[PDB]
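Chemist: Structure below; questions to follow.
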Amino acid sequence: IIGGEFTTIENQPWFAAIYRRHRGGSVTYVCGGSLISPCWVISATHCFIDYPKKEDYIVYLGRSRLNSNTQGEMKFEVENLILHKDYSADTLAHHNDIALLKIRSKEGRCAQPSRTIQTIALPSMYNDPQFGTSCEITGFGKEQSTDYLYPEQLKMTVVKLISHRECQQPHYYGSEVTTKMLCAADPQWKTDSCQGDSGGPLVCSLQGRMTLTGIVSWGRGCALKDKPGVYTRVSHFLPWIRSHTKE
Amino acid sequence: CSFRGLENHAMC
């Protein structure tokens, strides 16, 4: 997250922190995700497409810090790693960038809701907030495009939804953006998601309910003029989520 | 490789 503010998991208790174990034993951060039911975390296919083996991954819930334990956190193996069969990558602009992780502890359990672990509601089909709506994004991604390190403490910020009409302009992203994607940015371009925020939640208040409107997917750079963040439009994938969460 | 979209990619 470029700009915005530090936070803790109590302010985003569906946030899932996803790591990969290497040959070696060394564990590195991959991407964010969102708990949508006790046994299911939703994230982005691009986070996993090059290493699709479920055994490589560790998921934490209730975690506020990147490389230190948070009191009350839960650790999970990935029982199933489900990528979208129609995933496609340009040089930028991923299509169908959505993935499901079925989570299971060493003791064979799913998430147990607590003060630090809660699910996020899915939107109604084709039901998104109007352009200009303020939404929040959360993650452990870079604080500056030029940084080498990820922040140790979770961050969040606020970005405004951009219409497909505005985002499809040549001087924005042209044909790279589809109606299955949502653009969001700061009016001064001063705050944004960035590398390592992928897979995490774009949350909007819709009819008074906190709703997973988007999943961090792609963008050109971070906090750049006329280059919004691009998010998987969750409200266009409800049948895919409905079917694959029965696996 | 410094952008959102290319996390955990072999070529990076």
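Throughout, chain A uses Swiss-Prot numbering, with the displayed residues spanning 179-425 in order.
Header entry for method reads X-ray crystallography, 1.4 Å.
Yeah, the Cβs are placed from backbone N, Cα and C, and that goes for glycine too.
In case it's useful when we look at the structure, here is the feature table from Swiss-Prot:
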type	residues	note
ACT_SITE	A:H224	active site, charge relay system
ACT_SITE	A:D275	active site, charge relay system
MUTAGEN	A:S323 to E	Abolishes phosphorylation, proadhesive function and ability to induce chemotactic response; when associated with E-158
ACT_SITE	A:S376	active site, charge relay system
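Show me how these features fit into the structure around them.
Modeler: There are 27 other CB atoms within 10 A of the CB of A:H224 (active site, charge relay system), with all protein chains counted.
DSSP assigns A:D275 (active site, charge relay system) to coil, not to a helix or a strand. Long-range Cβ contacts of A:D275 (active site, charge relay system) within its own chain (separation 6+, distance under 8 Å): A:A222, A:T223, A:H224, A:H262, A:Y265, A:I393, A:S395, A:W396, A:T410.
Cβ neighbours of A:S323 (mutagenesis position) (same chain, under 8 Å, six or more residues apart in sequence): A:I180, A:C372, A:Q373, A:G399, A:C400, A:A401. In three-state terms derived from DSSP, A:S323 (mutagenesis position) belongs to neither a helical nor a strand segment and is classed as coil.
Its Cβ taken as reference, A:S376 (active site, charge relay system) is surrounded by 31 other Cβ atoms within 10 Å in the chains shown. A:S376 (active site, charge relay system) carries neither a helix nor a strand DSSP state and counts as coil.
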